[PDB]
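Trainee: Would you mind keeping the following structure in view while I ask a few things?
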Amino acid sequence: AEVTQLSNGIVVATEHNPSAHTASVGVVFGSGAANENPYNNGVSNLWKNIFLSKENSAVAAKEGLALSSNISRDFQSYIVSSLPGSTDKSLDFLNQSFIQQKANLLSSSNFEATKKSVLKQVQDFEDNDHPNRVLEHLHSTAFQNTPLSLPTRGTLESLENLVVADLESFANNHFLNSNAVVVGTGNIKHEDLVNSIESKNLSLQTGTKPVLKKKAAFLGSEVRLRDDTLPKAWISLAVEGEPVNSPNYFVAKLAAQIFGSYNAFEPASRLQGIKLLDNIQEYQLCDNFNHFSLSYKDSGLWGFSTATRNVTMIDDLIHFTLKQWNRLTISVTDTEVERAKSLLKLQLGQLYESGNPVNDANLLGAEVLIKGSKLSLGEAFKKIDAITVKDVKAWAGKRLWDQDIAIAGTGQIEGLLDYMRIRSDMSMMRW
Amino acid sequence: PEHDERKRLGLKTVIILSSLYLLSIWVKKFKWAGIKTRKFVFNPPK
């Protein structure tokens, strides 16, 4: 329940939990796919893949350490998990790979075998993971010609034309000290870790700052990846959401909980206290849907994603869903808000407190990099419970009502009507 | 006998209709902007 963080030469952030059997240690850099270019796009993902290379991974396996990495938009992270006792040997492997082997991982035999793996990896994604593929393209069109548009896994064309020098160039511009935070989760104490860190000196590229860019911006638009050979239609639609560290950060997430997620095959899901379900179940407008409030450093996306085999009624799916969202500005009820608060706490809890320290590190790391600290789970609940119907209405009237949208879809989307028809539904006629 | 009055009414009728005409052109172009500037790309399937 304690979020301890101190700075000496490097910023150290930890969160202890004695009941945890293992401990995870790692470095989280304040730069991700949002820092790349259209041409070196996929370099971060490539780094992650060599860090988990058979060679580097075997060295950690002998020592009894497990490797894990995650490439996001605003950040990047390299994590090593171990037993509570080997909390020192994780730091040896961390330093040995980011300073000593910052040239042994980049061999012309390791790099090629890895490049061939991320190529089959990113290709498999585009060929089969339609829901995530669609969600990735949603960011692509919504934030076109802006940092948030670049996909995390990179594109096949920028990937196959990438070389060892590109990795180095990126590493020497972002893997800096002022653009880093060392994180530790599990059971180890803050004072326990900071000592092993403040022990080993050496700055290594100190005072150096990463390159700057241009601010991210939402552009109402769409990308339609029609493919009549797929057995379904997958669509994602959203408005400009909230950036992390926004006053309405929670109002937005609550609003998404009101409509929540659905799965037509799960008996219990068909019974949720969601008004939209009365409309969509009559003719079974979809197999599933899920709302989200994605937040990043400069912006975010608020909307929903859905999958359906009812290809001749896609317009009803979109129409009923948008009519429900209209409600947030004009008629959302106290009980809908209250139901959302309870369910938001339950999901926010299950995230911030899972039985896995690697998840804790990513959540902690990502937060401290943006606001310099982490809001305690109990602090969130105070903010969540304080939200009134009046708040949700003021938010919706600014973010949802008669606002541009961004759309992306693949599969049998002939039935997804034109942009203007969808856009017109972002409001209602009144006297 | 309706000559003077007929032309007076015509003046009002023609002004309103002219405006409505010019105005509808503008509204139509706006409603069609997404379609007119729409762009396609073909990547032949493997």
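Since chain B takes its numbers from Swiss-Prot, the residues it shows come out as 261-306.
From the backbone N, Cα and C atoms, a Cβ is placed for every residue, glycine too.
Reproduced below are the annotations present in Swiss-Prot:
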| type | residues | note |
| --- | --- | --- |
| MUTAGEN | B:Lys272 to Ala | Loss of RIP1 from the bc1 complex |
| MUTAGEN | B:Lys288 to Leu | Loss of CYT1 and COB from the bc1 complex; when associated with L-289 and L-296 |
| MUTAGEN | B:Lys289 to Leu | Loss of CYT1 and COB from the bc1 complex; when associated with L-288 and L-296 |
| MUTAGEN | B:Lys296 to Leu | Loss of CYT1 and COB from the bc1 complex; when associated with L-288 and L-289 |
Trainee: Near chain A, which of the mutagenesis positions B:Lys272, B:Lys288, B:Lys289, B:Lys296 can you find when the cut-off is a Cβ distance under 8 Å?
Mentor: none
Trainee: Within 10 Å of the Cβ of B:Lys289 (mutagenesis position), how many other Cβ atoms can be counted across all chains shown?
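Mentor: The answer is 10.
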Trainee: Report, as a single number, how many Cβ atoms besides its own are within 10 Å of the Cβ of B:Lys296 (mutagenesis position).
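Mentor: The answer is 7 other Cβ atoms.
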Trainee: Cα-Cα separation of B:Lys296 (mutagenesis position) and B:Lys289 (mutagenesis position), in Å?
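Mentor: Spelling it out, the Cα of B:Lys296 (mutagenesis position) and the Cα of B:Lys289 (mutagenesis position) are 9 Å apart.
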Trainee: Hey, does DSSP put B:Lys272 (mutagenesis position) in a helix, a strand, or just coil?
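Mentor: Going by the DSSP assignment, B:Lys272 (mutagenesis position) falls within a helical segment, counted as helix.
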